[PDB]
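Okay, structure first, notes after.
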Number of protein chains: 2
Amino acid sequence: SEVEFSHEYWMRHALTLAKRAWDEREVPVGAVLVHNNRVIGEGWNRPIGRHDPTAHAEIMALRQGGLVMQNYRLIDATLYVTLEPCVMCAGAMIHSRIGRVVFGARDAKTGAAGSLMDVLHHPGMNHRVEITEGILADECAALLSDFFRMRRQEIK
Amino acid sequence: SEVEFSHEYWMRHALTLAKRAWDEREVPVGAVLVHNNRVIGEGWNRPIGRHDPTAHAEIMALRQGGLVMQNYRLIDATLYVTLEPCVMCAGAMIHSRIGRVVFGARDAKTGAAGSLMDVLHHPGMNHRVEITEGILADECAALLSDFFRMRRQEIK
Ligand SMILES: [Zn+2]
Ligand SMILES: [Zn+2]
């Protein structure tokens, strides 16, 4: 079913992080940054609790990676995130120079890797980040679905 | 002649922050976030020294503003930055819901406020950030130019 170090194996770890966001009552998105099959950064969405509009899963994983690698450039790393990245995160991926982003569910309204727009393969960027899409898309989208319901199950 | 609280008055303050980046040998870009004419965030470019690819002046200013306002949404705030923002920072401004970005020099190669692409007024966004461009542009451009000149020298 899920071989060690395959995309699904790392995405499942990202889903463990997306659940931390779930517990903190934030949109459940998780991300893990991997280099040579070692975790060098982990993150979950938490803009509300951090009072920070930039606190997305991807930004958190990328900033930790920079610290772990002692380099703002994260050459050859692969960033796994449970939801297609937004424009901000796609831009951050370009500046980080990572090798690839692997995402789960598509974000139909604001995804920047094909959905709302494509930032990553736009011709004028100075670095091409490869894209793998739809890994465990169903579980990723169900987590989000369970959240937007259990959430309206709050608006009394 | 620069009236207190005018765009030029705030951009001149962002230029002082830009010189801090210069002093740290970082591309010289500075930013100041203002709400009701009071500083709620300040930033300068420091990705290299912070080992953080997301450490642009704008991101630093927005994060500080969020702390001060106790809210990731920075409604009606105005962000001054000495150089047209990149895709990542433009994306961040949209998530923060600021009212306006005022910038200095255009970034022809990779500006996301019209140069390389326009993220801010893309029609699929859920928030429109107003744009004021070119405030003290010549000064902002000279600082950047003097930098890439001084740097190209330093290469022994
Ligand atoms: Zn994002
Ligand atoms: Zn930027």
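Here chain A follows Swiss-Prot for its numbers: 2-157, in order, are the residues you see.
Method on record in the header is X-ray crystallography, 2.0 Å.
From the backbone N, Cα and C atoms, a Cβ is placed for every residue, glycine too.
Swiss-Prot lists A:6-117 with the feature domain 'CMP/dCMP-type deaminase'. Here Swiss-Prot notes a mutagenesis experiment, A:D53 to E, with the remark: Resistance to the cell-killing function encoded by the gef gene family. The Zn(2+) binding site annotation in Swiss-Prot covers A:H57, A:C87, A:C90. Feature annotation from Swiss-Prot assigns active site, proton donor to A:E59; the stated evidence is a curator's inference.
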Contacting recorded positions, sequence order - A:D53, A:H57, A:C90 vs ligand 1, Cβ under 6 Å: A:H57, A:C90
Cα separation, the residue listed as 'active site, proton donor' to A:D53 (mutagenesis position) (Å, whole number): 14
Candidate with the highest Cβ count within 10 Å, taken from the recorded positions A:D53, A:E59: A:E59
Between A:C87 (Zn(2+) binding site) and A:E59 (active site, proton donor): CA-CA distance (Å): 10
Other CB atoms within 10 A, centred on A:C87 (Zn(2+) binding site): 25
Lowest local Cβ density (other Cβ within 10 Å) among binding-site residues: A:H57, A:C90: A:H57
A:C90 (Zn(2+) binding site): secondary structure state under DSSP, collapsed to three categories: helix
